[PDB]
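Here's the structure, in structure tokens; my notes come after.
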Amino acid sequence: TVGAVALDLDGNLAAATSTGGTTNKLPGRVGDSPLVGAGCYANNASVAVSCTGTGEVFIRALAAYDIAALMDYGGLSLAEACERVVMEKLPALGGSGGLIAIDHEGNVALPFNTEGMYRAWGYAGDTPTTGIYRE
Amino acid sequence: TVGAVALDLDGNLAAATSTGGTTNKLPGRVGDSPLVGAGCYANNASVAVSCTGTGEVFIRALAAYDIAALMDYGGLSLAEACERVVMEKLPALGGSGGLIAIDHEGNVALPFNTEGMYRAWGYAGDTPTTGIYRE
Amino acid sequence: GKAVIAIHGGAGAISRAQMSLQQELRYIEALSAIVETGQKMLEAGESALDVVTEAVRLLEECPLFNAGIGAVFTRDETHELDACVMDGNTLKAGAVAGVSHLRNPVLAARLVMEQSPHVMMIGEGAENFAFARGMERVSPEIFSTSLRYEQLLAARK
Amino acid sequence: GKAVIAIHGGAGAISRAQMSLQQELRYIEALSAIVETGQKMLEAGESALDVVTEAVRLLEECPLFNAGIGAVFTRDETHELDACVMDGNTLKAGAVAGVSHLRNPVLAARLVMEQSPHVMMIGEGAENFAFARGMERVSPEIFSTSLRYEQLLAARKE
Ligand SMILES: [Cl-]
Ligand SMILES: [Cl-]
Ligand SMILES: [Cl-]
Ligand SMILES: [Cl-]
Ligand SMILES: [Mg+2]
Ligand code: NA
Ligand code: NA
């Protein structure tokens, strides 16, 4: 699974997610990646999110939209919403993985509860940051 | 499209939705009905929801989960959440339709913004109510 | 709260002017029979999950409603059916989309929920999974009704 | 705030004991090249939608990541690909699931969003929609890599 989120110079948010699924997958199984609000969500009012992990749990938890709703309705910061979803709610349902998120103010979060998540991010005209493992 | 929501004597909520889609549908199109959080959602903490209408808008707005999140995070009553989603947000995105919902406290709502919605409801041991048109 | 069921058979431009009372009563009778079955099951201590599964199975079987028998026709004069079921206790869900050879999509969705580690299956893969679990293969022709075929013809005439 | 991009190439049991630094640097180099392309597009005033589309197209093209070229194998030694894209300004979205003959699922997802009234298309219907609009039909085997085939053989032993 791969994904991208961005905030542009016009203040617009967007998200995209793409996957091959899982090695040895049951043909016809669908994970969170192609499902709006599960693996991919963007709304200028809140956040752009792309997910990667246990597809079934990210669907059941509507992980991408849940970030947006916790911020918009719950008043949580991006960091608080990401901690709640990735480190508390998804593990409580037996889910493993992470996501990337940018809010309309340009805050960025790359939470994950796994050993690794291939990831990178950068502000326009700055040096990017890359990572594989936990800090 | 058809659906059902229920609250049982043990305090459990459930939802189900089923459809044939639209007359003259493009083969391969998927509406909200089979998508968790769009056309169908249940969580004992909040609400059970089944939707019917302009599928694409119910997906884009995550209508079924939005009822849950407005109640759980926003503190809206079932009636307030149903008015916000069905009478304000879905029309604003060019959507039509309705939904049925039961909350964990046993409140029932059958909102719709269309000329009709085939619908019925009843409390266990009580007399059922049916409807087609607006009240 | 007190146990309760609600059902729907679809929202849209349901035209009072185009309906007779006898036509309306066929819908009222079908809705009342299904909601009464659900109420009786809830009264008898059946689970919300089994109640919504049975109610939607009955709405599928009823030719008046666009699900299962009485499904609308696609542009290709085919049927493509979709369903979902969710348990608020466990937050487990099961869903199928794009199935043509399963009589009761909601029962296939329940099979994904109860008899797989998955939430969503599509198309032939969903059908093959269901057949492997002993669900019967039907012809998509079983869903076809004159009423819905005439609606397709009216849309393209 | 400032224009910004983030990307990912998947979360899971990425084991450092089993990797060399040179192996890790191949992933770091690929991530850095793609995020730098996105940063330069944002700096040039390109839309967030075009930036995430291009970043995911490049992650699809990159054999190291499980999307497009380098997709994992199903139980049947096939590839089944899925993608989604969403515009936070319009709240429009496009998605495909279960496609095997489209090189870049994210571009097919964008095509659903822009050239149909729909959000989600699946399987052969999704493919036929894309082909009818001039998107190329590719050999289902273009995505296959030895590394992912070896991972299938290993999965079959567990
Ligand atoms: Cl929460
Ligand atoms: Cl690292
Ligand atoms: Cl009425
Ligand atoms: Cl891990
Ligand atoms: Mg009474
Ligand atoms: Na029916
Ligand atoms: Na790739």
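By the numbers in Swiss-Prot, the shown part of chain A spans 179-313.
Per deposition record, X-ray crystallography, 1.2 Å.
Placed from the backbone N, Cα and C atoms, the Cβ positions cover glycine too.
As given in Swiss-Prot:
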{"type": "ACT_SITE", "residues": "A:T179", "note": "active site, nucleophile"}
{"type": "BINDING", "residues": "A:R207, A:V208, A:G209, A:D210, A:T230, A:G231, A:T232, A:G233", "note": "substrate binding site"}
{"type": "MUTAGEN", "residues": "A:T179 to A", "note": "Catalytically inactive"}
Rounded Cα-Cα span from A:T179 (mutagenesis position) to A:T230 (substrate binding site), Å: 6
Other C-beta atoms that fall within 10 angstroms of the C-beta of A:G233 (substrate binding site): 29
Within reach of chain D, those recorded positions of A:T179, A:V208, A:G209, A:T230, A:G231, A:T232, CB-CB under 8 Å: A:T179, A:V208, A:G209, A:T230, A:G231
Recorded positions compared (A:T179, A:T232) - highest count of Cβ atoms within 10 Å: A:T179
Of all listed binding-site residues, namely A:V208, A:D210, A:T230, A:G231, A:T232, those lying near chain C with CB under 8 A: A:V208
Neighbours of A:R207, A:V208, A:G209, A:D210, A:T230, A:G231, A:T232, A:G233 excl. site residues, C-beta within 8 Å of centre, substrate: A:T179, A:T197, A:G199, A:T200, A:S211, A:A216, A:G217, A:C229, A:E234, A:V235, A:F236, A:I237
Collapsed DSSP category at A:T230 (substrate binding site): strand
Assigned element (helix, strand, coil) containing A:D210 (substrate binding site), judged by DSSP: coil
